[PDB]
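Q: Quick one: structure below, then a few questions.
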Amino acid sequence: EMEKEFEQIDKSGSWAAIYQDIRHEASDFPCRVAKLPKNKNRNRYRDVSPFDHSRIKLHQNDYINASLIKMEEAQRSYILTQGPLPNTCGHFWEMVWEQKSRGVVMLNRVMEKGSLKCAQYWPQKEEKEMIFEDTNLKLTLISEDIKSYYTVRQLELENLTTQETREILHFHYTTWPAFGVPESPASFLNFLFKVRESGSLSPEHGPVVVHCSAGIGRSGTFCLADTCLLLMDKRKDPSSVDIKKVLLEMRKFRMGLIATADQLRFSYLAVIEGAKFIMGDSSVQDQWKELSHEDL
Amino acid sequence: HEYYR
């Protein structure tokens, strides 16, 4: 089916050739706001910026390194953003608020092979809530479900102005290395379906916010798999979804999505395995959970 | 460094 094209590329060993092609064919749009001097300290990497046409605007300086990926045919939107900086934690939650997101998926760790990939932007203790005074927000850990390779936290975001509050679900994947891949499709798809079940992806909410270190590599992998599985179901045809065309479509909205040839391969592996659920084998989901060893 | 490379 689609399992054809994968068995082929694996034998001929041409994954990097495929990946290099996407880099060549990918959109290239202006990033002028991101390159302004006043925004130098709001970008974590000098070669990773949001396109002007799809960048999120704070309702304030309105700049944040984050992009709205609006997949029209899949009928889902995501916001991909960089791991917040010490100075952009208030902007990040300002964004989450103004865009009405319900979920945040974080695929990196704050500490990653000695390198600091992210600021501690959410509170780790119920009793020590965070207050972001530049954006007038207050953030409180309410509860947390810790699993072997990921943690779900429940948070309360308070708009200190209006005093309204919202519940935000934080899904933190802790065993996904930079420029690397998850341990197995089951552990990934189990994670993805956890996020799906929470309702955080439902369209009555704003786009889910997805980030890693740069918001392009692991974040790209997570969003491509989810969208491919969405198109599988909508089109009602597994072997109809062409991962390459989908990834290029996502790259109209943010540069550099999917960071290694292996991450692209895993993307195929995950969509192929995920089709079992889409085709009707609704019970493969329980298989993924047991395979993922999420307990202890 | 501070390049994604």
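Since chain A takes its numbers from Swiss-Prot, the residues it shows come out as 2-61, 64-299.
This entry, so its header tells us, was determined using X-ray crystallography, 2.2 Å.
Quick reminder: no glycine exception, Cβ is built from N, Cα and C everywhere.
Pulled from Swiss-Prot, these are the listed features:
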type     : residues        : note
ACT_SITE : A:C215          : active site, phosphocysteine intermediate
MUTAGEN  : A:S50 to A or D : No phosphorylation
MUTAGEN  : A:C215 to S     : Catalytically inactive mutant; abolishes sulfhydration
Q: Work through the mutagenesis positions one by one (A:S50, A:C215) and point out the residue whose CB has the fewest other CB atoms within 10 angstroms.
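A: Fewest other Cβ atoms within 10 Å, among the mutagenesis positions A:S50, A:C215, is found for A:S50.
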Q: Between A:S50 (mutagenesis position) and A:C215 (mutagenesis position), how many Å separate their Cα atoms?
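A: One finds 14 Å between the Cα atoms of these residues.
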Q: Between A:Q61 and A:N64 there are 2 residues with no coordinates; how far apart are their CA atoms in Å?
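A: The gap of 2 missing residues is bridged by a Cα-Cα distance of 6 Å.
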Q: Check A:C215 (mutagenesis position) against DSSP and tell me helix, strand or coil, would you?
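A: The three-state answer is coil.
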